[PDB]
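Here's the structure, in C-alpha cells; my notes come after.
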Amino acid sequence: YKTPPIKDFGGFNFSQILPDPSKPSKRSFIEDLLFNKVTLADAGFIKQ
Amino acid sequence: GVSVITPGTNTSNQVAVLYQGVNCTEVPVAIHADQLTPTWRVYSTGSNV
Ligand SMILES: *[C@@H]1O[C@H](CO)[C@@H](O[C@@H]2O[C@H](CO)[C@@H](O[C@@H]3O[C@H](CO)[C@@H](O)[C@H](O)[C@@H]3O)[C@H](O)[C@H]2NC(C)=O)[C@H](O)[C@H]1NC(C)=O
Ligand SMILES: *[C@@H]1O[C@H](CO)[C@@H](O[C@@H]2O[C@H](CO)[C@@H](O)[C@H](O)[C@H]2NC(C)=O)[C@H](O)[C@H]1NC(C)=O
Ligand SMILES: *[C@@H]1O[C@H](CO)[C@@H](O)[C@H](O)[C@H]1NC(C)=O
C-alpha cells in the first residue's frame, strides 16, 4: 500500500514515524535514530 | 559454501549453482585448471554468470 501525498489527518501528524524519501533508506525518523543508537556488530556485508 | 538449485528430477535436468558470499572472479579462478573440491566444471564456462 502507498500513503497519499496529502497529510490531512485532523491535525494528527505522523512525519517522524512516516518514511523519509530524503534518506537513502525510506525509514522513519525514529527508526533512523534506533539504527544509529544500536552499536551493531556482524554487519553482514560482502567484505572481500 | 556451495549450493545447487533444481526444478525437480522429473521436471527437468537444468540446474544452477550458487557460490555463497563469493563473487564472480574467484569462481572463474576455480576453473578446472586448478582442481578444487567440486570436480564437475562444465558450467564454469558460464555465459550467464
Ligand atoms: C507536525 O507538527 C509540526 C509542527 O506542529 C508541523 O509543521 C512543522 O512546524 C515546525 C515549526 O515550524 C517545523 O520545524 C522547524 O521550524 C523552523 C522554523 O524556523 C524551520 O526553520 C525548520 O526548518 C523546521 O521546519 C517543521 O519543519 C514543520 N514540519 C514538521 C514535519 O514538523 C507539521 O506539519 C505536522 N505534520 C507533519 C506531517 O509533521
Ligand atoms: C478534507 O480533505 C481536503 C484535502 O485535505 C481538505 O478540504 C478542504 O476543505 C475546505 C473547506 O472546509 C476548503 O476550503 C479547502 O480548499 C479544502 N482543501 C483542499 C486541498 O482541497 C480538508 O483537509 C479536509 N476538509 C474538507 C471540508 O475538505
Ligand atoms: C514428476 O511428475 C509426474 C507427473 O506430473 C509424477 O507422476 C511424478 O511422481 C513426479 N516425479 C517425482 C515426484 O519424483
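The numbering of chain A matches Swiss-Prot: 789-836, in order.
Placement of Cβ uses the backbone N, Cα and C atoms for every residue, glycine included.
What Swiss-Prot says about the natural variant A:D796 to H is this: In strain: B.1.1.318. DSSP gives A:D796 (variant position) a coil state; it is part of no helix or strand.
According to Swiss-Prot, the natural variant A:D796 to Y carries the following note: In strain: 19B/501Y, Omicron/BA.1, Omicron/BA.2, Omicron/BA.2.12.1, Omicron/BA.2.75, Omicron/BA.4, Omicron/BA.5, Omicron/BQ.1.1, Omicron/XBB.1.5, Omicron/EG.5.1.
The local packing around A:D796 (variant position), expressed as other Cβ atoms within 10 Å of its Cβ over all shown chains, amounts to 6.
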